[PDB]
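Below: one structure, written as structure tokens.
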Protein chains: 2
Amino acid sequence: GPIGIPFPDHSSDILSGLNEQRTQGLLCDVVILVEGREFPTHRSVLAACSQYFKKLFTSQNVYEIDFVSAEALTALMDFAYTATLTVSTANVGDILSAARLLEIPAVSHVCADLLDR
Amino acid sequence: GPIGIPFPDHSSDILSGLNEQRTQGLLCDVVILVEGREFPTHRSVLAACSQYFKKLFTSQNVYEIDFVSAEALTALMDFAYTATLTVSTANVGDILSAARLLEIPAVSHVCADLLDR
């Protein structure tokens, strides 16, 4: 009969490979531009993470985003590609604003819970 | 801050979204053709998963892959996008030869051991 063989580290290894690709600018199909900083990424990974980008890409190589800061987009990209959110009580309000406009629920829920109320 | 908050299930969330994309033919940038069967996929994900595909995509939009069976490619694509490989007594040597040619070392190790037993 069929045997299922699970691979515990597989999804981490796939994400690590996609992160290596943006870091080298290899096989990226899109560039986001925010405050003069370029972010080579994958439209597929952005859409799996952000309902804003999913909507944008399912209806250019370059997309200029004006409604978030470069600092916040950097935190949010690093999270999408590495699974770790780097944040301070100085920039958490900025990260939360951006996560709410880009519609990234994991981030927007954790940031708002830190600040609730 | 700065403080690195880990999200332990994020990598599986990303892969789940990539798998939904593939299952529907959405945001897929390449088609693999094997025995008249069409598999819409992402070259970034295949390269992250297979050293053969990494070299191929970093060296068209449709590729006919004649050196693996449709049965073996189906199993290996499901693996790439889900983290579980499903095999049987009857198809294990076939998945083992495809994993060696596609340079997917994690799969060939498990399959070799299954076959030798």
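Residues displayed in chain A correspond, in order, to Swiss-Prot positions 7-65, 72-129.
Each Cβ is built from the backbone N, Cα and C atoms, and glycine gets one as well.
Record note (Swiss-Prot), mutagenesis A:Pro14 to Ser: No effect on transcription repressor activity. No effect on nuclear localization. The unchanged residue is displayed. A:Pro14 (mutagenesis position) falls outside any helix or strand according to DSSP and counts as coil. The number of other CB atoms found within 10 A of the CB of A:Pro14 (mutagenesis position), across every protein chain shown, is 7.
For A:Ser22 to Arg, Swiss-Prot lists a mutagenesis experiment annotated as follows: No effect on transcription repressor activity. No effect on nuclear localization. In this structure, A:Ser22 (mutagenesis position) is part of a helix by DSSP.
Counting only same-chain residues six or more apart in sequence, the Cβ atoms lying under 8 angstroms from the Cβ of A:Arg49 (mutagenesis position) belong to A:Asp35, A:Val36, A:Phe59, A:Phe63. One entry in Swiss-Prot concerns the mutagenesis experiment A:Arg49 to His. Its note says: Increased proteasomal degradation. No effect on nuclear localization.
Taking Cβ-Cβ distances under 8 Å and a sequence separation of 6 or more, the neighbours of A:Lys60 (mutagenesis position) in its chain are A:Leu52, A:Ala53, A:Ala54. For the mutagenesis experiment A:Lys60 to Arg, the note given by Swiss-Prot reads: No effect on transcription repressor activity. No effect on nuclear localization.
According to Swiss-Prot, the mutagenesis experiment A:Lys61 to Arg carries the annotation: Loss of sumoylation with SUMO1. May decrease interaction with transcriptional corepressors. Shown in sequence order, the list is empty: the chain has no residue 6+ apart in sequence with a C-beta less than 8 angstroms from the C-beta of A:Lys61 (mutagenesis position).
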Integer Cα-Cα distance in angstrom, A:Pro14 (mutagenesis position) to A:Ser22 (mutagenesis position): 14
Cα-Cα span in Å, A:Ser65 to A:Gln72, with 6 residues unmodelled: 12
A:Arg49 (mutagenesis position) - helix vs strand vs coil (DSSP): helix
